[PDB]
Amino acid sequence: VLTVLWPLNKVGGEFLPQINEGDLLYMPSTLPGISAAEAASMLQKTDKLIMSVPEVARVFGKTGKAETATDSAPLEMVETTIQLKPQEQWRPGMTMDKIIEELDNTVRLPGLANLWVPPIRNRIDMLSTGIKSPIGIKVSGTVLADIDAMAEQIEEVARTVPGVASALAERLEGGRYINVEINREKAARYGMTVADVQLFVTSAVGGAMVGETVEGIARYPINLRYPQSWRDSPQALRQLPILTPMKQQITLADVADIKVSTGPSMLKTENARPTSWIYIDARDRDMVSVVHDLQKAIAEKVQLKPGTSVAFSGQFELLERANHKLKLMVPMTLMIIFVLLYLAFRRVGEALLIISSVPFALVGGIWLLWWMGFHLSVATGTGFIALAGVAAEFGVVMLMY
Amino acid sequence: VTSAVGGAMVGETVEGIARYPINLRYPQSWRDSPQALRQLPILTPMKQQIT
Amino acid sequence: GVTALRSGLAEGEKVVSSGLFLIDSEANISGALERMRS
Amino acid sequence: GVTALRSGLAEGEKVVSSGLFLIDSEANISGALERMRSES
Amino acid sequence: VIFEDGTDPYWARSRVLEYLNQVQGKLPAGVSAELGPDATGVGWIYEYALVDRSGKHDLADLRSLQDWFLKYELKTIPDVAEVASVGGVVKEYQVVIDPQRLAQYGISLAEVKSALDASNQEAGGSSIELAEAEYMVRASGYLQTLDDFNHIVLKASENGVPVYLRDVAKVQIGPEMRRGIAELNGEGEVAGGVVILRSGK
Amino acid sequence: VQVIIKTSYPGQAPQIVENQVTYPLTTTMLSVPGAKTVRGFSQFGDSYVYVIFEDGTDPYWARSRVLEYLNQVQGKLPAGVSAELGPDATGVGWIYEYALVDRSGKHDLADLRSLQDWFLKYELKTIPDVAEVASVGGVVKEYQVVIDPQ
Amino acid sequence: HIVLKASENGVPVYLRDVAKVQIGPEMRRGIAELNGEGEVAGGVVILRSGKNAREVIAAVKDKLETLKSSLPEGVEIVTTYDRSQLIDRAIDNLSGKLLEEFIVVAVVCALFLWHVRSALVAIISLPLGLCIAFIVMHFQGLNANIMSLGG
Amino acid sequence: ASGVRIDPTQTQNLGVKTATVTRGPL
Amino acid sequence: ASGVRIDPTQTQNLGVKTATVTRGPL
């Protein structure tokens, strides 16, 4: 028994083994304020690099969302669906982990945190914890400024950790604004209501939809707007032409101040509490070790602020739930195994002999895991519960003779 | 009747999570009683001053 | 549905029939065209 | 398309005009922006 | 609507809902039939009064404290269907019109109402690309100061001399029409809150 | 089990979407029978509310439940806006994904998006067990009335 | 020819007089790129949570043949994701393993039972133990997957 | 540290709708 | 050391263009 104490303190811990799907998704995170035009260029540049790897056959990049409520992705976020060639076409010593390595090493741009995950895996992780990456840290509070400050520190300590490849926390107020601060008094002078002035913001400057054409089954948007030239920039907005009700020719600056500012980019809430998620990408180490190290680095080098809370969601959250259910599950399996022996042979002393024959089958598995180079997980965990009932089945067919 | 005499809500202020009612109304003096209602001032469309 | 040109192109030149290449809601047209050369 | 500065630079100096966002982002993360401010 | 014994509570609800749909049109234009909470009068579980003895806070301040802080700190509790505000005062922006100033300024009650209705919203100008970044064009326009009310434009000469809401009205902060009153120990009006439990929990 | 609630609030800033649409929406969905957690997304003119239900909850019970709660909240929302109920699926439901391409040039991005939106979407949605055929990418033809201020 | 204004004369002012009416793109809310060499329009099939993907994908792949005729000349549907391909591989893998074990057990329960009828006893303990499980799953609602077959 | 280069400029090889400049009347 | 270093292959893949500061009338 005291010999199993070695492989034990040598193996890693994951929630589930990384199941390899025929293909995988590129998700790359970035700072809040990117423009659709640039982000879309970022997409094609990124795809060209992905496709430059011999193992991949198709690449389907996607910034923004698809027409469905099952997709609330910003135009700043990127999901690309990478299709890997048939396994019987990979280069010599090529393996999944090895492909991802050339991908994360080839496909990379400044200020862009790479993230590679199998589709089904990812789609489920997000539906469970919300985090797209295996390791996630949730900073919560009621002061966006505070929680952002926290996520930022936690962000940089995360990249000092041995096995982390990339760590980015989404900002809660990295959004950029051009404010049209309308001046009631100024506008009133021209006989204009706030609503009157605003029509130029929604339609003249912005391209608000005004109606739709009806073409058979289909519909298409109709809209009013000045040529882009008049709405190129702030200064342009300050000289935005306005024909007042009293046929006076003025400029937007005559009834409003236009100030550039910074504020919320997208308000993320969880149970009505604002929150920022820090996406961590570690794939060389085993999971549990990484998070256990993150928990240390974070604890020692980051002083929590009053309203701020830090948490470790992701798969690790699923792992902890399962372990509390397993440690409360062993006695169950140990009193049920205890009674089916208490019944077959009826002897109290005798049965305690058989059930006490399974701590020998445990050391057997652990040594094999280590040699096979595996990690502890709900996968292996299930194996030991099943294995127990077999060392207890055997335990009886040796006491039978 | 709805706004001058009664105090029908006309809109709401938006103050963060909260909202508060806005309303138009004559001072109570003009709507104190029946007789008061009979002399309720009305500025007609054609700028005529009636009751 | 067809615009006449005073100058800029030569008879026979090829031209793509789409402003559908720069996102309406604000791809900065000047900078969006720049991305197509180098 | 062009903006005039009242101060802050020197004729000859080079300034990035394309790929600015991602680069500034990187300079933001690497602490450069914060370093730039703590210097003045 | 009272249902017979042994009726699945949530069946009864999902049933009323579908019937509401096929009756919504049989109702007057403006009106809409709202579905009540998942509880009943019996669900009234915990009831409290809000009181500041120093005077620092008044009936209006407390009702706001209730409506916009307590109501949301409590409703997030499991098995709680509703946290109802009882008593207190609802802050109301009272535009009290002088009938005489209307005539003196040649402005009709209707004109006032319409002007108000156009001086209290924000608007988006979409976005605009600067430095490969997305700039959201946001246009103010919300009422938030008494002065903002006072400067609701009603009329403007060719001169550029405008006539403001303040010229025909006084804009004061008053109480809304109380629909319910709460009194504590017979020595003061107060703002209260009652926790309502989901029937069967 | 996940029920989605998408609300559109055109032109309104993120902070306003949160205060007037999302927040009031998540706080009521939290006190929904069987609700485990609720995730909210307040974007520029969009409000995504994700309602996650506890294990062993009848999927269609959860839906019929959210619906009745939506009814008693529709009035607590801004005039124009209406809370829409999401599809019967989730992100995991993404099963088969394809791209539309004409290499000759005869058809462009707009033509293809139309082909998708008004032909393929309807040829596929009539398939059993398919909850939604979403268009991804492409260009939506728009009649642009560009006004000369002068 | 949207009328904006008209004199007593009968001379009207049209939308064309103050505006240019062009056909342009709407604001893209999502962008799709293929193989890093072009922007494209895509479509994604979404399955009703709790239903059969494999079952659905076939119906989809077949309906697409019905349409290859109806499709405009030069239009090509290149598939970018197919969950059906993984399913087949996964179910063929567990099937294969189920066959190998059976045989490797038989061969082994046939080298300790040196009579053929003895081996063919412990052997016919599987094709029967199989059926009972599969018959049970049909009353349960458990389809075949690496996890249900893995058991 | 891959020195693998990609062409940054945009790309459209999946088809383009083209028309040639004609000399004719309005 | 103020500033930030970036692998010249990434910036080249990003397609970084640059412009020289000058003085004159706007």
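Following Swiss-Prot, chain B shows residues 747-797, kept in their order.
Cβ atoms are placed via backbone N, Cα and C, with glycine included.
Under its mutagenesis annotations, Swiss-Prot gives B:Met755 to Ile the following note: Slight decrease in copper resistance. B:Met755 (mutagenesis position) has a Cβ environment of 14 other Cβ atoms inside 10 Å.
Quoted from Swiss-Prot for the published mutagenesis B:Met792 to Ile: No change in copper resistance. In the three-state DSSP scheme, B:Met792 (mutagenesis position) is classed as coil.
The two recorded residues B:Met792 (mutagenesis position) and B:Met755 (mutagenesis position) have their Cα atoms spaced 26 Å from each other. Reduced to three states, the DSSP call for B:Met755 (mutagenesis position) is strand.
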